[PDB]
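This report concerns only the one structure given below.
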Number of protein chains: 2
Amino acid sequence: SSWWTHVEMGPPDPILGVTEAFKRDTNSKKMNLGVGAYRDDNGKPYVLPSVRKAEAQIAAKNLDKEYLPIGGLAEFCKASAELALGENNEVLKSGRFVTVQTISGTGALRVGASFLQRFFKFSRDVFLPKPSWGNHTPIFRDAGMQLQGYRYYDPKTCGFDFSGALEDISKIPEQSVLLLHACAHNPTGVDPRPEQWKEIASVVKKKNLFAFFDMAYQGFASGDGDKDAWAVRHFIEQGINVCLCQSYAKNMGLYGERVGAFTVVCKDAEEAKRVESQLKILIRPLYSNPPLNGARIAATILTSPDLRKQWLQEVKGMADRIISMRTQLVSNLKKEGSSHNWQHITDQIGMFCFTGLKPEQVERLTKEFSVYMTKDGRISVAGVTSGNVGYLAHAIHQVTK
Amino acid sequence: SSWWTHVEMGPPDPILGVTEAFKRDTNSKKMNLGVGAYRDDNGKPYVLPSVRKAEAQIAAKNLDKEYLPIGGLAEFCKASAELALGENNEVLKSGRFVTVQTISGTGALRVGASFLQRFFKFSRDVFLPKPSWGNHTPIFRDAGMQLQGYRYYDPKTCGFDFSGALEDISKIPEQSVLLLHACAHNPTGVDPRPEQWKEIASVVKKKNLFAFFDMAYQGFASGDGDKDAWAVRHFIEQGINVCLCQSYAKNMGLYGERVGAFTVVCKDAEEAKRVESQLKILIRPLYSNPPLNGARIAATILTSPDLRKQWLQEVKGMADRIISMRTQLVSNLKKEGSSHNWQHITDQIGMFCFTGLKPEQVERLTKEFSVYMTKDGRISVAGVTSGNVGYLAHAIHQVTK
């Protein structure tokens, strides 16, 4: 026998399957709407020009490759809090926060979760929206927390079920943890409006809930970094000491370089030093310390007012191409004669959209049309191009007419 | 009235204390023997030329920054296994193994610990040498395992307590996990000679123990990749399906790029698939996927027969320099006429060295001599240079005459 005779084959990764089925398809019309990363108008990976600039300008300094501190590159950390909280945020001025570099936004979720596990004595329950990023569940579980949920997605309108959310949130046991997507909710693309965000905050504050924000799309979401981070900022301003996860995968296109941060906002700088030392104690035994490249690229962009300003324009480009595809898809559905309401497609934010398609319809799109998407009807808008958007709208109309 | 009021400040980092005491030291004969990375003869970081070269071919290639698969970059993984086992190994030829890319050697250790915790149903117990790398303890603890020790260092001889190790390993409950440093034990520098490894291997095989190899210094240790990974290879050859953490922090000076691998040797190719699915399921909720840049570097080096030969030479150069500092620090101690035996300094391997020094002679070495090193008598041979070896020889004689 053997050590691992009893280790079972894991279940198939659904998203990868869709992707591999797409690659094997000879149909010349086929489309990949399961890709989980930005594509430009010809369906190609897109390394931002500002990232290329920063990179050339880094190779020029003949930098070493030594270990960073456990919390990573100090200037990346500080810039990254500024990115999120904004320039003169009182949190920044009073120093009442700590930020650590992590292994993209997944590492920040994991680091944050492990910190809740050890120090958040008030609860073991993390409430996730229905639905949420599929990884959220295994990260908190493996970290040693428990998952619950709150009503978010409205299947009846393909929008925000505000009344359900607010009812659920206002019943969460006091001092539980609430997880909130800061904007561009993955997988649905559905976000509360400023006005609704306000009332969630007021409940969170009133019931004394701990707020945990996942922010993987600042700037990429709408092209506007300040709008996108508005809810995190507002919770902080109603005096809610959030913690926060940032990713630079999508808004700088650094996907495989793994650049993100985790930030806890505290009562004062003293409490932040304490959380900091304990954050470092949790990081050292996961990976000792974080990687150099992507944090240098990112630090260089954020601290150089020209590169920064150039980077923001590139981000607006990306958000705009996405918004354009949403708008086009919709108007093409009108052109094709569909009588269904499609406005969700444009109210939603970011690169993911719940189309509203049922599983049987998804099978038709794939079999009859070679449109590839997950069975929950989520499309990756990044796979839509001005070149394929007419075909798409025809296929969607066909299977729903 | 705050979430974290009860979160305590962490203990101080002994080493840092020491590093930063050094930098305050104002005498200019001062030495930092507590530095955890390779330094060259002028005490400076060292990017290897083959690394600069590889980086260059890569920048020329103009590649994207898209996500790696959960397992990481295939060619780096395949090349990584070949480094460790030697190509032409029966393991690689039958495909009975899985190698995944991880966040350097720490991440490999944490990933394998999590694997153990979840699928090693025979035991919670993980046996570390006395002493082992400091981070081994919290890595295994946070992952959910228990720690034991077995005798390894022998303060009477500053060598390997062979017969203690054997007696201890013999009394390990069957089907426990045994962690073995592959070459260049850290912190002592003490290794078993081959014939002694032969004897640990046949006990491990007789008492049905699971052999967990931590190999952070292949090549770096002695300057011969094959001699360094001999012990690992011998275990496998004897029928022990070990698992294995690789680091490239020290042998390619990729410290902050975080390039590592975790390899489980298996009974056959089928088992390796099953073990692979589950490693994927474990990695995904820690950090999703691993960083690109260092893996790209290492695969470029390892797959070009030209760069690979060149890199091995520079590796051989690092190992010889360290060896050279050891031999001269022994030479000089005899020429200062000390009467204590110091064969241990040249018998030891790699860049850490247990001197024999008691904590009082270490204090004297700081106060009276500006030689900084930890209280346990560990020196980093890398902070020793041909400029300062004479001084250190002298100082060490002064405190031990």
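In order, the residues displayed for chain B correspond to 30-430 in Swiss-Prot numbering, which applies throughout.
Cβ coordinates are placed from backbone N, Cα and C, and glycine is handled just like the others.
Quick look at what Swiss-Prot lists:
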- B:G65, B:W162, B:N215, B:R407: substrate binding site (BINDING)
- B:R337 to G: Heterozygous mice are viable and healthy. Results in early lethality at homozygosity (MUTAGEN)
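Between the CA atoms of B:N215 (substrate binding site) and B:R337 (mutagenesis position) there is a gap of 26 Å, rounded to the nearest whole number. The two recorded residues, B:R337 (mutagenesis position) and B:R407 (substrate binding site), show a Cα separation of 32 Å. Apart from the site residues B:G65, B:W162, B:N215, B:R407, the chain places the Cβ of B:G163, B:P216, B:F381, B:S409 no farther than 8 Å from the centroid of the site's Cβ atoms, the recorded substrate location. Binding-site extent for substrate: residues B:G65, B:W162, B:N215, B:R407, maximum pairwise Cα distance 12 Å (rounded to the nearest whole number).
In the three-state DSSP scheme, B:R337 (mutagenesis position) falls into the helix class. Across the recorded positions listed here (B:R337, B:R407), the residue whose Cβ sits among the most other Cβ atoms within 10 Å is B:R407. Note on B:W162 (substrate binding site): other Cβ atoms within 10 Å of its Cβ, all shown chains, come to 20. Secondary structure from DSSP puts B:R407 (substrate binding site) in a beta strand. If you take the C-beta of B:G65 (substrate binding site) and look for same-chain residues 6 or more apart in sequence within under 8 angstroms, you find B:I44, B:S409. Taking all protein chains in view, 22 other C-beta atoms sit within 10 angstroms of the C-beta of B:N215 (substrate binding site).
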